[PDB]
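Worksheet: the structure to be examined is printed underneath.
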Amino acid sequence: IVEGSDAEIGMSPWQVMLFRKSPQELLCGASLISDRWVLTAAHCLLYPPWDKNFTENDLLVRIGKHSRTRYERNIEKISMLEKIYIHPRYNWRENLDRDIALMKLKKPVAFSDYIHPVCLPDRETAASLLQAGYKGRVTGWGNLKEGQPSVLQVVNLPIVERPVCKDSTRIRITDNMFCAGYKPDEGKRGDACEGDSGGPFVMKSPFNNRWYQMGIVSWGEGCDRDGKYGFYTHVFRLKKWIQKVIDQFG
Amino acid sequence: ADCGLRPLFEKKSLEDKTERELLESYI
Amino acid sequence: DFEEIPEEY
Ligand SMILES: N[C@@H](C(=O)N1CCC[C@H]1C(=O)NCc1cccc(Cl)c1)C(c1ccccc1)c1ccccc1
Ligand code: NA
Ligand code: NA
């Protein structure tokens, strides 16, 4: 995360770390959406231009974390993967359209003060909150600039109007994405970056005071560049696929 | 059922340091 | 950078 700040303890208890078993390293962020389902970016698991194609047994899920590198005895929980599900129409070839993946855990994880699922938006929450100028929150252990943080970072970013998103980039944008961040004139800044991939963009509903995951950290050109924005998978637009997977294999 | 309610904040009626920034933007 | 994790996992 660029230009963010250290998270408070328990501030993002749905935060999940995707961890490579060998060598032991961070791979991506991710989120807890129930006691056995983790949500992330497809590109965290499958990105052939980088020779990335992970299978279940390559990975661990670490939940309840704060410190990036420390093993957080009696607090974090580490889970193995039963199954990875990637969107059948995920477009790694061109623009990361439908950049979304689910991971089913072998065993249920115990909720705790540091571990708790985030909500996924229904149509009305999506329509009310995904408005230009409304801010969300994104969290992660990725790069601090375009080194690495000691603990989970947080940054709040305003959603940006679709024409501005499109005009900032040469990439072909779709309805399955939204962009967020400050304009160069707005002063303030911040962005996701390398390693934040797959982590959640959340918003706190003023209707029921619950946190909803509206986006997934997906792509950006560099990090925290003036005139450029972070692009997030539009979780609501792909919810039917999410429900479908969970309904069928859960 | 209890998604989105953090044990250490919403469940205790404690606010984190910057969630009000989000509220104030929901205009 | 990373601290090793218990052998079990
Ligand atoms: N820089 C690329 C990118 O963001 N990628 C490559 C695959 C992994 C993804 C990535 O690094 N995501 C992490 C990230 C970084 C910063 C902000 C956010 Cl929100 C997320 C992006 C891109 C590449 C060239 C020119 C403009 C945009 C891209 C876009 C689509 C397809 C290929 C390349
Ligand atoms: Na453009
Ligand atoms: Na920017």
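So for chain C, numbering is Swiss-Prot's, and the shown residues are 55-63, in order.
According to its header, this structure was worked out by X-ray crystallography, 1.7 Å.
Any Cβ shown, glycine's included, is placed from N, Cα and C.
Going by Swiss-Prot, these are the annotated features:
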- C:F56 to Y: No effect (MUTAGEN)
- C:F56 to I, L, T or V: Strongly decreased affinity for thrombin (MUTAGEN)
- C:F56 to A or W: Slightly decreased affinity for thrombin (MUTAGEN)
- C:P60 to A or G: Decreased affinity for thrombin (MUTAGEN)
- C:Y63 to F: No effect (MUTAGEN)
- C:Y63 to A, E or L: Slightly decreased affinity for thrombin (MUTAGEN)
- C:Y63 to V: Decreased affinity for thrombin (MUTAGEN)
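The separation of C:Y63 (mutagenesis position) from C:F56 (mutagenesis position), Cα to Cα, is 15 Å. C:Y63 (mutagenesis position) has a Cβ environment of 13 other Cβ atoms inside 10 Å.
Neighbour density at the Cβ, taken as the number of other Cβ atoms within 10 Å, is lowest among the mutagenesis positions C:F56, C:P60 for C:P60.
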